[PDB]
Each structure stands twice: as structure tokens, then as C-alpha cells.
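K.L.:
Take a look at the following structure, please.
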Amino acid sequence: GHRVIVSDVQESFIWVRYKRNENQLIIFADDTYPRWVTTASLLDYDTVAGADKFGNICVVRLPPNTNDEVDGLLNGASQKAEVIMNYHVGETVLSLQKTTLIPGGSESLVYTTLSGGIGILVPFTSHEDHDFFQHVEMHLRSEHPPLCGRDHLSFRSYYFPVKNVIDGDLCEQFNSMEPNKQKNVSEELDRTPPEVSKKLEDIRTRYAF
Amino acid sequence: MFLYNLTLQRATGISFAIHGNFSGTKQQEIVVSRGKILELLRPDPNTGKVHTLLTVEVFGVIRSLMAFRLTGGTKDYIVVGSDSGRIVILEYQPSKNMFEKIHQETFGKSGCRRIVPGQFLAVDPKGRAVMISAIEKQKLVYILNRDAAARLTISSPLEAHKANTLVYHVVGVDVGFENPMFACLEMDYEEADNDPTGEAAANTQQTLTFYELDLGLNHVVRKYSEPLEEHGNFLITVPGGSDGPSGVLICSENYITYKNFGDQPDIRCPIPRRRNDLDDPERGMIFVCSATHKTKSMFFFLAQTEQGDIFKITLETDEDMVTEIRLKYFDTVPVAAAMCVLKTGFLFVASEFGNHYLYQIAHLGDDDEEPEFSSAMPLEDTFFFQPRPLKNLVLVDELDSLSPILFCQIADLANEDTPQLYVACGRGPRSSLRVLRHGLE
Amino acid sequence: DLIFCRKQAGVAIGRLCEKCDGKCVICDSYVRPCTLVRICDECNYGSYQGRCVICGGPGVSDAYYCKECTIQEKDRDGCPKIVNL
Amino acid sequence: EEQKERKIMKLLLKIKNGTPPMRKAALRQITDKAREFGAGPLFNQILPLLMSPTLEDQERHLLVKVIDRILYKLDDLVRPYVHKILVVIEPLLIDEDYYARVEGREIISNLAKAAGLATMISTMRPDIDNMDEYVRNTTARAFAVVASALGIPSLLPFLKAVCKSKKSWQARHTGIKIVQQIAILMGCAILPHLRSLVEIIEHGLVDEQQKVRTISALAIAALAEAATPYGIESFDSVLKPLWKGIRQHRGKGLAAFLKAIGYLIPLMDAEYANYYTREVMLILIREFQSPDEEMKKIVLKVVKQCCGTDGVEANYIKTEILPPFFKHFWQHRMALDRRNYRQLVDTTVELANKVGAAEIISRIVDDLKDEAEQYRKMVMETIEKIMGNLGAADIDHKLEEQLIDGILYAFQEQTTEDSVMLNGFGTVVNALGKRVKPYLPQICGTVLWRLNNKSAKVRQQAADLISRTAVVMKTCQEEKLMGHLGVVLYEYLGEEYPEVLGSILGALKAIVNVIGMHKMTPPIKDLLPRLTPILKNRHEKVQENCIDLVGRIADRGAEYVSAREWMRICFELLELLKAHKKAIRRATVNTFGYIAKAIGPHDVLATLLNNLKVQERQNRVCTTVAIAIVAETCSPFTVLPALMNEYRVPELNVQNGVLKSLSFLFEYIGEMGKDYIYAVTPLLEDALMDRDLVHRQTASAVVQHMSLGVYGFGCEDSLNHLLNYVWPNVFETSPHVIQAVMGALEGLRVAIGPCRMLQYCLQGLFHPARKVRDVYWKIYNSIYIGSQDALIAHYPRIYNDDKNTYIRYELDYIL
Amino acid sequence: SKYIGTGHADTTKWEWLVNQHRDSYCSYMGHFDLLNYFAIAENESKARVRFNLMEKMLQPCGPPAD
Amino acid sequence: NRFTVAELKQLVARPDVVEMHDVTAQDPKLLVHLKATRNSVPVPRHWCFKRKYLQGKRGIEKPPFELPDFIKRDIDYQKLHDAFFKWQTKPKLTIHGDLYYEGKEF
RNA sequence: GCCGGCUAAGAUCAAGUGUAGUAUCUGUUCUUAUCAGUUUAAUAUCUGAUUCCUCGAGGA
Ligand SMILES: CC[C@H](O)[C@@H](C)[C@H]1O[C@@H]1C[C@@](C)(O)/C=C/C=C(\C)[C@H]1OC(=O)C[C@H](O)CC[C@@](C)(O)[C@@H](OC(=O)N2CCN(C3CCCCCC3)CC2)/C=C/[C@@H]1C
Ligand SMILES: [Zn+2]
Ligand SMILES: [Zn+2]
Ligand SMILES: [Zn+2]
């Protein structure tokens, strides 16, 4: 309602305010990274989700200090925005949209890819779920490595290091391991394989199908 | 803020496709590559349906995919070159329904790099050597062997580096259990970086280079190198040994050339054009993919142009020498990234964008009235043909593919309660607007 | 004259002696060995078949890169055998 | 001038006793020089030096490489000398040194490639018909090498001609030997030419000469061994003659034919494999009674090969093969025969692997009680191999009783301490498991009698047995005379022999590790003060076992000894982190972790800081390692405040120790450090603003380890903040400081990303001063070699000038 | 120095820019979805875009100075 | 055959980034253009100094180390652990381009 | 450091001591000057040329 978000072909995001009574468009914030933006989506009054030509998704948020009423420090704008999320998808995203997919479910961020893929990014609501899924990802990175010789953490850090994303496509490969390795993985999380499978299915059915 | 990523619908675009006996039985399967997904398909010879058997996320970028088989074996392997600095060899396990990694060999740093190999992958037709190559100076060769338990052994790599060199394509050459050979389309740019006039940039030719691996002496040597008439795209292995001559087909702009080392002259055939074409007259014509079909009696090729026209290429031969190249118009299908000709008479078409197709090859041989072009025919001026609807092929199956998705909106535009996905996808005259709903039909 | 070989590494496994057993060949760390060391064919031949990659004594166990060197992809250079001229 | 070229080609001494750079320089120059020097002088001088009686291995390797390179260039000028070279290097192919053989084969291969096939054949043909058997072997091996170099079809006509020679049987013999050597040398690469070779050599099996038949059978066996598991259609014209011959021949030729049969059987189907086995089996059963021992070895090999196929089933084997096998081969005469002893053991194990363990095990277990101990050790070896490969499932009450009684009687009737009876006892008890309840009293009595006395070489073997069997000893719910054994092992703690003390400590540890500290007889407050003086022993096994025992005690029985003694023990263990051996260090780390977890971090940390303040270098480094261990076992939350309080001391050499400890702490804890980066940031700021060089070097090391420790965990804010303080040190001339700065920069390249590093390098890449340009291009090359691909998305836009186009237009496309 | 694409205190603008153009073209050839983007943008087959990039590999940024 | 400061200031889009030595570079136009990129912190400013990066003035004599507030408020159980992780605050941090130099502490 | 300066702001050339390494100390001198070349981001450095006053002496 109040602000304007601009996407540059090579710079990431510019924040502008329209002065209704002065008839002025003033730049009051920008970013510190070059991004080849393909699409953008507003998440709330301060946060923007962006996509890239090189296959990355990022979330950028204004610091709470941010002053809207303006009338460079890096040859740019005086105030900067912080990057709170970085993820390499592996395919070029051209659509981002916040929506609820199932009746009586929760809101997720649905993205779309140039290869015909569809995916979601969903938020965690508690620290326990986040910690459990983080440990699952850690243990599956070592005992179930990618098939063609790639490092999983290095692949999701292709252009920028990963920040605050858990790869649920690596995590659901637990259901396709052999029972011996499923037991070796599950007994480190202090759990049985059926409980891990149920916990994996719960977060998926909470948001998507 | 902490996020969890989930995939709802995997990618359906195909980059590479190979076929072979990957389960060890007599039926044939296809292995297709998505960007980061590997997938095994099996078309049913009774109904013509294509079923997906296995699909695995590899968490990388697949750049080259080959199949090979050792002498005396009944099972095909899979060689993958990716954006890692490793070459991998895989084996399908039908009883476990998974891909088992056989070998891993590390040779360089990760990423899609200029001089680290992984873009080009060639294999010896008898299965005793494999070559991995970058776009620049570095090339590596691995020798493949077998122990007494019939397991695959890999050797240490042999280097074939050559500075200031660009590679367009590499293929293995079919010799008769002689020393393995590899052919490369190469270009040297050293002279072009030293001439400020800009005349060394022009007047620079592609070469066709042959690399011979001497298994007795264990080294790779440059044997032959010849400059070409114009710049060509990919190469085609001609079946040799006791069934066919042993050379290469060079696909180029407006031409296709046969070449072999020795006393064999060069044979050129111009690519026919459509009669009363409506396209800009300044544009040339290239081939975009090819498919070989070898039979115990004869062989032929299937090449497709940018307009989507498949021609059937045969080779008129002598005891050892080739005398003519003959081209004949076969059919028109969408532009494909890969084509696989299957025994039991099926053609699989994986398009660059949109749905993929499986065709039944209905008419074997060629009993027809349409003209057959040749390299022996004199022309001052080019050949012309008339495109027509399908005559040699019948459509049996169609696999849906959302690639490329260009715009999406999630909304309840009908008066259900669940929202639908409205997807503007496709390119050219094959674009469409698709409505997606969660459920079964 | 402490220089690495830096030749194309083959299928031969690097070896460490009783004095260097826990060491990393590149950074000399002792924490978290992660990746098995490979050496070229001229470093693994004849009398050179089993030898410490750091010093050159009789090998007793496998040489490893540390997790820190593996993260930075320092295991992707050539043969890490210390050679003196 | 002639010696002109000689004096200048002393290049080979330039290489032989020379430096590696001039080695390769003279190599290249002599390669360029070879064609003009001429093969005459070059070989006239090199072949003597290669014939030198005391040349080295790698000198020989370099000489062979020189030969290879000077042979590649001069190709068709080597012909008039080929013969000569061969007489020098036709030996080295039957040499007992493997690498000598490899070098000779490489030399002959490069010689055959340099010359032609006709030349090699013309020089090698006169020695085909020689009478000296020493020449006909090197000739065949050299012909095999030439076939491997120039290809098999290039030699196929000469072969087809030479083994049809009606002139003499020596030529035919040598041709068939050439085929055999080709098979032996090339292996599974002969498969496309298998039928050609077989039809070339097949007519020799029916020759009038007996030496030709034998060599033909040996060549068939070699081809079949090279072909496995492929190729049976190519062996079809040999099945009739081979079996008719094994039916009619007798002796050496019979042995050759039987070897051929045995190598051919595993290639067939069930029908043919089953049908052919019956025939060769009646013949082999007849041949069981042979006095010759070579014949026995061949018969054993053929039995093992045929009994391992699918066409032969266990019924026919137990009905026809087992009675004569066990009646003729199992006598102590086989035991003193060292040649076929291992063959008999392997054949019997592989028989049991198909027919079933029970029958074999019975038939030989009745023989465990015997007057000869050689026959006892043989049976024990076979039994424990079968037990380890299959187990004791179908072993029943009678067989279990017999096994136990036999192994017990064999244990006591032992002259010299051997590993055979030890391993047999161990694996038998371990395979029986919870089934041996009363033989547990029996075995305990036996080991008590063996451990009581007799020279401590029986006592250390008894201690090894206890150490390897205590698990099944206690898991059968028995603990009392377990304590009776532990009491005696305790009394056997003062021993002059360290080897026996190691086994005693191992047995004691295996006991206390498997029985609970609960309800167990020998008190810990008695064992541990008796145990602490042994930690200063200098034997490796004693040290390792003592440290492991103290670690187990501290892990489970920590509440039985005062904390002061634990403090003394840990302060003594501090010195063992310098051990030259890896197992000592591993056990010391484990035990220190246990003691720290037991007595608490506070007091040990205070003592470790005091010790870090006052000692020499190595002890301070070990103290740093100990602080890192304490902080990892007890969360670094308990160590960091006390360590940061020590940086507050206004005195150098104390702050530097704190910085070294923080460096190693972060390097050691890795991923656990993500919760502690905010706490150490102001201290690193202070240390990076300091004038002292060691301060900044160590702070850079800390930054590097912290960066590589947290990666993918979202700690980029503090790392960018710290980079703002690390970067001004790039203009430092001191080598150690700049080395640490480069390490920290390459760690931040991973943790923070290459985009930030390129942003820091851009303005200096083209500075007017050459110093700035040198430094910045070094940093940029380090950033470029790692992650060259990511930089594609980060490069800044550069505008076109009048002459050149610099905009990348494809990235400006907008779909 | 042995790695192609590295620089030094005497590197010029032209060498830097042709190095980044050349590895940009190689990165386009490698990544499957960037080539898709370009082939949709300029309405060409992917084989044609690949061949055009390979042809541009030879002399990007024009011929050198003086 | 080299620019002057005022002459090069007339050619560039951003003249306030031009400095004394910038006219003495091998390619001043690229140097000034990279000095104007919308990022890319500048050089540490003491390359031309002659005092080895440590100023011997400004009275650096001061308190050794002031621990954070969370430092002050067995030795402490899991309850004081709870205290140390409830009291833990984020310290003052400088953003991407704020390089340190000898003077900027007072 | 003290209230612009009091020559502790730099370079250099010989010798001593000593370390695995960094180093530490003494004599010094410091062009007080100009031009040309080398060179340095610029200095620097190096390479060459260049009647008088006072009370037998000194300075320029
Ligand atoms: C500045 C430090 C010094 O350089 C010091 C390490 C060393 O230079 C001295 C010389 C000398 C001989 O006195 C000591 C050398 C080395 C040691 C004491 C190391 O221990 C050994 O050699 C034994 C062996 O190599 C393995 C020891 C081990 C497993 O504890 C090793 O550390 C590890 O592998 N860790 C520590 C980290 N830890 C965590 C736990 C979670 C998952 C695994 C990784 C992270 C896993 C186990 C290092 C220990 C000593 C420093
Ligand atoms: Zn390392
Ligand atoms: Zn060593
Ligand atoms: Zn090496």
C-alpha cells in the first residue's frame, strides 16, 4: 500500500516511497548483492522473495531500523537490506506465489521452474521440528551421498551459501534406503524408522498433498 | 525464519537419452536425464505404453550420459559425466530396483568449468576404453577391464591435453578389435589472440583429429589431423569391423560429409530443402540429432533438421571404400533433443519442449515413389522435397511434459473449493494454457 | 625443496609411516581425517611401492586428507607426495 | 669424429648420476639427438650399462624410459641390431623379480613397435628349433610379448604355420608354448580370438609325440583360465579328445589332461557340467590312490573346481566323492606333507561350503584326539575355517559334545604356544554362543589350569583366550568363578615380561568391560591404585591396555575413587598426548574425556590454565589439546568464560596462549561452534587491533578455523564483521602473518562466499601501485581457482569501448 | 599461473574480459536451464544456440589492440 | 601522454572518486569505473603510508578487555546455562564495507 | 608523548652477538647544493657533469 519494490536486471531490489502530497518518488533502501532477478513476491510489509536466472531463491528483509520518511555508503542508497535466506534449486524459477493449497491447511510459498517442476517452501513453527529435520539432513548427507559424486551442501551453495533451508528432497530419501542403514540412521536420532517416516509425512500433509 | 523445501511435481524435460539392456534380460530400456534427475523407462512392446521404473535425484548437473557393454556380457552399464570432478559408472539392479555405483574416479574440481572434463563423453564401441573431455585443453582416457569374477575394473587415467584448443564433439570410432580410436572436432585459437587486424580469427579452420590408444604401450597418440571445409556440429560413429566401413559422418551447415583415414576420399551430400519454403533465404540448415539402427544385415541412420524433418541416411559401399551417400525424406516430427530407435520397431522422440512421443515404425524397407537424393547426383542449386503427413510412423504414446513453464497463477477460478493451477507454458506454435488439479482422472 | 608432486593421481592409495600415521599430508593437522589419498603411478613403482607420502619411510597405514582440506577441495590437485630435488 | 658423439651422449651419465631438472632436460635433448646420433653407438654404449651387474632398480627404470624414447624416434633404423638387443634382453623375462620382467616386456614391446613384424619373426625363427630348453622358453615369452604389442591376428598366420610343422616336434612344441604364454600374458583380452587360437592348437592333443600332447593340454587349460567365465562354444572340438585321453592316458599327460578338464568344467551348463563331472569323477576317484604328489595337488585342484559348480549337487557328492576323499586324503602323512596341506584344507572348506558343515565336521572331529599334533592342528584349522564361514547352526548335541571334548583335549595337549588352537577355541565358543553352559565350568577349569603357571607363554595365551571369550562367558548368566579368574589375573599384575602383562591387562579389561561393576568381586578401589604406576611403563601394548582399562574404570566406576587421584591421573595422562604411536593417543584422548566427564570441568580447567601458563612449548600444546577435549566433552559453555577471563591479564605470552587455545578449540569442535561465535567476536576484534604480530596471526588462524567450522549455518554477519578487521593486514611483509591471513581469506571464501571476496578485490585489481596489484591478483587467483563457476554470476558490468564489445547481452534477455 | 584464467599485475582489460566471456559461454553450455532460457528468448533450437556459442568462443570482444 | 586530474575528471561520470595517483595507472578509465561500482569497498588506505600499519600514538594504553554483560550476569549448573542462553545478546557489528584503520576507535 | 616545536617520525653502509626462524647492539653518515638519464603511484636510489668575506688560518 505505501511502498514500491523495483527489480533491476542485474541489481536485486530497490525500495521506493511515493510522497502523495509532494508528488515525489524517493529511493530509501537497496541491497548489497548483484542479482539477476527473474521474478519477485511480497511476503509482508518488509520482506520480499526473489528468484534468479542462475537457479537461486532468496528472501530479503528490511532491518527494523529502516526509516521510510526520506527527503550512499557503497555508491548506493544510505540504508541497506539484509539477506535472511539463500537456496540453490538447480532450475530457473519464473513464478513465486504465497498461497494455501489444501482446504484447511497452512500457507506455503509455491514456486515454478523452467523444466516443468513444481515445489514449495514451508516455514517451521517450532524449534524441535527444525532441530530434528536438521539432524536428519546432517546424517543423510554422509550416509547417503549423491549418486553422481556431488557434495550435497556444496550443490545447494552453488552461487551463495545456504541460509535457513532444509532440503526435504534429501530427507525423504530415507524411506528408500535399505533397512540396515535406516536403522543406523534412526538409532542416532533416538527413534525407530516408522516414527521417522511418520514425522516426514506429517509436515508434507500439513501443507501440500 | 526457517524453511523446508518439498517437491510436488518433478521436472519432465529431457536432456539426454540412451537405450540398452540395463536389466540384463532381452528387453530394452531407456535411461533419460532430466537436469538433476535420472530416470529409467521401459516401453511395453504389447501395448506401446511407456512406464517409469525408477527415478532418482542426483543433486548435480548431468552433462553427458553413455552406455557400454563388455565383450561377452549381457548387461549394459551407464557412464555419467557431471559438474563434479568425477566420472561415475552405474549398474541397475532389477531385484532391488535401484542404481548401484560401481566405480568413482576423481580428476578435478567441481562446477561447470572451462578446462575440467565432464562436458564430452565418448566410449569405445567394444567397451574397452572411455574418454572424458572438457571444452578446453584437458582430455582423459580410462581403460575398462574385467576380472575372473566378471566384475568391472578401471585403470588410472591417461592424459591427452593440448593447449589453446576448443572441442566441438568427441565420438569413439569403430575398429575391428584394433587399437581404440577417438575422433574430435577441434579448433586452435592461439593465432587469433595475437593478430590485432582480426584476420587470424577468420581463415581459421576446424580440424578432425584422431586419437589412438595403444593398449600394448599404454599411451594416447595423435595419429591424424585434417582441416575441414566449413565448421561442423556433432559427429556420428559409422559401424565398422566386419559390418560396415569404419569412418565418421560430419554434420555441418547445409552438408553432411563422410570421412575415413587411409585412401578413402571425402564424400559430401547437401541437405535437401523444402519446396516453396517461407523461411528467410539467408538462413542455413543444420542437423540437430541422430539415431543409428544396426541390423545383422544392414544399417542406416536417422537425422533430423531444425524444421523437424527426419531423413533416412544409407551408405553405398565397396569391399572397403564408400562411394555414395543417399538421403531420403522419412517423416516430420517435433524437434527432438534425442532419438532412440528400439528393436521390436519403436522410435522414441524426446522433444526439447512439450510432450514426448513414442512411434511405431510401421513401414520397414522403402517401397515408395518419392525421390532419393545422392552424393553422386550432379547439381550446379539444391535438392527440394515436399513435406507431408506421417506415412512411415504411427503415434502410439504421448508423455505429458510441462516444460517450459513460463507463468503460473494459483487461484479458484472455478467454483470448487480447492484452488487450481493455471500454467502458461510451451514455446512457439506448441504453447498452451494448462489447468492443473490435484487428483486422479 | 619441499614441493608436492602434483601429477595426475591414479588408483594407488597413499601410505603413512609409524611416525606420520595420524597426520594430514597438506596441512599437517591431526583432527578428522576424511578423504583417502591417491598418488600417481611414478610415485607407486618398484622400490617406491609402499612409502610414507610425507617423509618416505616404510608405510604402515592409509594417508588421509582432513575435513578442512576436503571442504576447500584441496584433494582435487595432483599427487600430494612430498618430493625433494 | 666418432667418440665425438660418445663424449656428447655421456648425457646418459648426465641423467644417471644427475639432478631431476637436468635429468629431464638431457632426456628431451637426447630424444632430439637420437635420430642423428644413430642406433649403433647409442646401443653399443647403453646395452653394456643395462648389462651392468649391480645397477639399481630406478636407474634401470630411467634407462628403460630412455630406451623407449630413443626407440620411438629412430623407427626403421633399429633393424640391423634387433638380434643383438634380444640376446641382451631375452633374459629379464624369466627373472624372479617382477619389475625386471615388466621392464623387459616394455623394452621388447617398444622394440617390436619400432621394427616390423617380419624382422622380429626373421630374427626369432632360428631359435624356434633349438635343442637347449632354456632358449625355447625365452623365445616363446618374447613371441607372446610381440603378439601382445603388435596384435594377435598379425601373428596368427605364423602360429598356424609353425605348429603344423612336420620337420621337428620342437617347433610344434614351441608354437603351442607361444599360444600358452600369450594366454598367460594377456588374460581376458584373448576372448575375441579364442576360437582361432583353439583351432590352431587343437590338433596337438592327438599327436604321436607325448610332449606335444602335454603342452597342448596345458595351453588349453591356460586359454580356459583366461576366458572364465565366458567361452564354451569355442571349446567344443576338444571335449571328445580330452575325455578319451583321460580315459586312456596315465601319468604326466594324464595330469595335464585333468588340469585341462578342471579348468573347462566351470564354463559349462548344469547338464554338461553334471554329465562331464561324472566321467572325470570316476577317473579322479581311480587316481586318488596315486603315490605322486604333483598328481595329488592336481587332483585336489580339479575336485575343488568341479565341486564348486551348479551341475554337481550335494547328493552325488556325499554319495560318491566323500567316502574315498576322506579315506585316502585324511592321514597324518598328509599333515607332514607341507606342500599339499593348505590345498587339502581349502578343498575341504570349499566342499563343506556346498555339502553342509555337519558331515565334514563330524568326519574330522572324531580325529581331533590324535597322537600326532600336526594332524591335530590341521583338523583344528579346517574346523575353525568351516565354523567361521558357515557357523554352528546344524551342529547337534552329539556333534557339540564331541567338538567341545576334542577342543578341550587339544588345548591341554599343547607343546608350543600356537595361534591355531587359540583361534579354534575362540571361534568355536563364539559360534556356539549361549549354548555352551556346562562346558563353561569345564572351559573355566581348563583356562584356570593353563593360567596358573607354566612360563607365562601359556599364561598369555590363556589371557588372550579369556579376552576373546569373556563376552560369551558372561552372557550365559554366570559371574562367580568369573570373579575367581579376575582375582588370579589381578595377582598376576607384577610381571617382568611386558608381552605377558599386555595380555593380562587385556583380559582384565575384557572382564571388567563385560561384567557389570555391580556385584563383581575384585574391588575397584584396590585395582586402580595398583594400576596407576603401570601407566609409566614404556611398552606400547602395556601402555595401550592400561590406558583402556583406566578409561573403562573412569567411565563406569567413577564413584569409587577420590577426585584428587583422578586429577593426578589426568595430569599424568597429559604427557601421553605426545606419543609417537596413534593408538596410545587415541586411548589417551578417550580416557581424558571420560575423566573430565567424571570429575567436572571446573577444577581440571583451572589446573590446565595454570599449566598452560608455566611450561615449555610441547607441554603447552598438549595442554591446548586437553582444553579442547574438556570443552568438547563438557559443552564449551563451561570452558569459554574461564578462558576469556584469562585474556584479561595485562601480560603478553598469556593472551597468546588463550588465542592458541581458542584456535584449536574451534578447529576441534567444528559444527558445535555455531552457538559461540558471538561470544568470542570482541576478543578477536581486540586481538586484531593489537600491534603484536603473533596476536594478529593467531587471530587470523582462529578466524579461519571458525569459518570452516560453521558453513551452511547462517553465521555470515559476524564473519563479515571479522573480515572487516582481517582485510587491512594484506599489506604485511612478515611471512607467517601473511600466511595466516591467506588461510583466513580462503576459509572466508567458503563460509562467506566468493561474491564478497570479489567485491573486496575489485578496486585493487587495477591500482596504480605494483604492490597493491601483486597482492590483489594473488588473492584474486586464489578466489578464481576455487569456485570459478560461481564468479560468472558476480562479475560487474563493463561498457563497450569503440574497438571492443564487453557487454554480455544474453544475460540481459527478459522472457 | 598454470591455470587458465588467472591474472597478474600486468594483466590488461582485454585479457580479463575475454576470459570472463569465454567461461561465461562454457557455463551456458554446461547448465541445462540457462540454455533453455536463451533458446526460448531468441526462438531457436538448443542445438543452434550451442553451435552459435561455440562459434563465438573463438574471438569474443573483437581482435586485440595495436 | 598521460591525463591530468582535471582532464580525467571531465571524462568520467563520477569525478569525486578520482584521486591524485589515479592518473598514473596503466588504465585509469577502468580503474575509475571500478571505483564507482555499486559495491566494492576501497583499499585499506595505508598502502602509501610509512608506519607499518600500527600508529604509535592516540594513546592506545587502555583497559585490557571488557567482558560482555552476559559474562557476569560446581561453577554453574544447567540453570546458569539457562541464564547464559537467556542473557545472550547480539553485539555491535559492522556491515560489509566498513574496514578498520588505525584511528577509528576514538 | 608534552605544552607549531623541542631532531625518539625514515633510509642506509661496516662490524659484533645469536636463532630453526624473526632478530638485537655500536659506529656512523644523511645529500643542508644544481642539471641530464634510470626508476618509483609519487619520493627515494643509482648512473654522469657542473672567486668573495673575515682574523698564514677559517667559512662560503
Ligand atoms: C595444535 C595441536 C597439535 O598440532 C597437536 C594436535 C599435535 O601436534 C601435536 C603432536 C602430538 C604427537 O603430540 C599430537 C598429535 C595428535 C593428537 C594428540 C591427536 O590424536 C591423535 O593423533 C590420535 C588420532 O589421530 C585420532 C585423534 C582424534 C580422533 O581425537 C582427533 O580428533 C578427532 O578426530 N575428533 C575431534 C572432533 N570430534 C568431533 C565429534 C563429532 C563428529 C566428528 C568430528 C567432530 C571427532 C573426533 C585428534 C586428536 C588429537 C589432536
Ligand atoms: Zn588438511
Ligand atoms: Zn613418515
Ligand atoms: Zn606423484
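By the numbers in Swiss-Prot, the shown part of chain C spans 7-91.
For all residues, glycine too, the Cβ spot is worked out from N, Cα and C.
The Zn(2+) 1 binding site annotation in Swiss-Prot covers C:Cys11, C:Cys46, C:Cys49, C:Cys85 and rests on experimental evidence. Taken from Swiss-Prot, the feature Zn(2+) 2 binding site covers C:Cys23, C:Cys26, C:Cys58, C:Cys61, and the record attributes it to experimental evidence. Summarising the annotation, Swiss-Prot assigns Zn(2+) 3 binding site to C:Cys30, C:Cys33, C:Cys72, C:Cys75. A mutagenesis experiment is reported in Swiss-Prot for this position, C:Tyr36 to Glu, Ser or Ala, and the note states: Alters the structure of the presumed branchpoint (BP) adenosine binding pocket within the splicing factor SF3B complex which may lead to decreased binding affinity and thus affect pre-mRNA splicing. Where Swiss-Prot documents C:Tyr36 to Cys as a mutagenesis experiment, the accompanying text is: No apparent effect on cell growth, localization of SF3B1 protein or formation of nuclear speckles. Alters the structure of the presumed branchpoint (BP) adenosine binding pocket within the splicing factor SF3B complex which may lead to decreased binding affinity and thus affect pre-mRNA splicing.
In terms of burial and nearby residues, how do these features look in this structure?
P.N.:
Proximity of C:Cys49 (Zn(2+) 1 binding site) to non-local residues of its own chain (separation of 6 or more, Cβ distance below 8 Å) is seen for C:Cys11, C:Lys13, C:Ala18, C:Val59, C:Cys85, C:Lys87, C:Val89, given in sequence order.
Counted within 10 Å of its Cβ, the other Cβ atoms near C:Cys23 (Zn(2+) 2 binding site) come to 20, all protein chains included.
Other C-beta atoms found within 10 angstroms of the C-beta of C:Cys30 (Zn(2+) 3 binding site) number 27, with every protein chain shown included.
The DSSP secondary structure for C:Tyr36 (mutagenesis position) is coil. Of all Cβ atoms in the shown protein chains, 15 besides its own fall within 10 Å of the Cβ of C:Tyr36 (mutagenesis position).
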K.L.:
What does DSSP assign C:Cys75 (Zn(2+) 3 binding site), in three states?
P.N.:
helix
K.L.:
What's the CA to CA span in angstrom from C:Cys61 (Zn(2+) 2 binding site) over to C:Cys30 (Zn(2+) 3 binding site)?
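P.N.:
Their Cα atoms are separated by 12 Å.
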K.L.:
Name the secondary structure element type, per DSSP in three states, that contains C:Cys85 (Zn(2+) 1 binding site).
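P.N.:
Looking at the DSSP assignment, C:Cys85 (Zn(2+) 1 binding site) belongs to neither helix nor strand, so coil.
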K.L.:
Output: those recorded positions from C:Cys11, C:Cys33, C:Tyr36, C:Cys46, C:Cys61, C:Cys85 whose CB lies less than 6 Å from an atom of ligand 1, in sequence order; none if no residue fits.
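P.N.:
Those recorded positions that pass the cut-off, since their Cβ is under 6 Å from ligand 1, are C:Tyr36.
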K.L.:
Fewest other CB within 10 angstroms, which one of the binding-site residues C:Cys46, C:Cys85?
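P.N.:
Among the binding-site residues C:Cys46, C:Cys85, the sparsest Cβ neighbourhood within 10 Å belongs to C:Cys46.
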K.L.:
With every protein chain in view, what's the tally of Cβ atoms within 10 Å of the Cβ of C:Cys58 (Zn(2+) 2 binding site), excluding that atom itself?
P.N.:
24
K.L.:
For the recorded Zn(2+) 2 site formed by C:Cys23, C:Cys26, C:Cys58, C:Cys61, which further same-chain residues have Cβ atoms within 8 Å of the site's Cβ center?
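P.N.:
These residues sit around the Zn(2+) 2 site: C:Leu22, C:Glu24, C:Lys25, C:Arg57, C:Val59, C:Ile60, C:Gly62, C:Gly63, C:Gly65.
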K.L.:
Check the binding-site residues C:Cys11, C:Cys33, C:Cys61, C:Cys72 for other C-beta atoms within 10 angstroms of each C-beta and report the one with the most.
P.N.:
C:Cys72
K.L.:
Using a Cβ cut-off of under 6 Å to any atom of ligand 2, determine which of the binding-site residues C:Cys11, C:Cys30, C:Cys46 qualify.
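P.N.:
Checking each Cβ against ligand 2, the ones under 6 Å are C:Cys30.
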K.L.:
Report the binding-site residues (C:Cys11, C:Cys26, C:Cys33, C:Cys58, C:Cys75) that meet this criterion: Cβ distance to the nearest atom of ligand 4 under 6 Å. Use sequence order and write none if nothing qualifies.
P.N.:
C:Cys11
K.L.:
Round to the nearest Å and give the CA-to-CA distance linking C:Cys72 (Zn(2+) 3 binding site) with C:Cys26 (Zn(2+) 2 binding site).
P.N.:
14
K.L.:
Of the recorded positions C:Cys33, C:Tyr36, C:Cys75, which sits closest to C:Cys23 (Zn(2+) 2 binding site) by Cα distance?
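P.N.:
Out of the listed candidates, the nearest Cα belongs to C:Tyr36.
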K.L.:
List, in residue order, those recorded positions out of C:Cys26, C:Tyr36, C:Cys49, C:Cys61, C:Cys75 with a Cβ under 6 Å from any atom belonging to ligand 3.
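P.N.:
Passing the 6 Å Cβ check against ligand 3: C:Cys26, C:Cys61.
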K.L.:
Does C:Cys75 (Zn(2+) 3 binding site) have same-chain partners at least 6 apart in sequence with Cβ under 8 Å from its own Cβ, and which are they?
P.N.:
C:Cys30, C:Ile32, C:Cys33, C:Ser35, C:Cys40, C:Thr41, C:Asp81
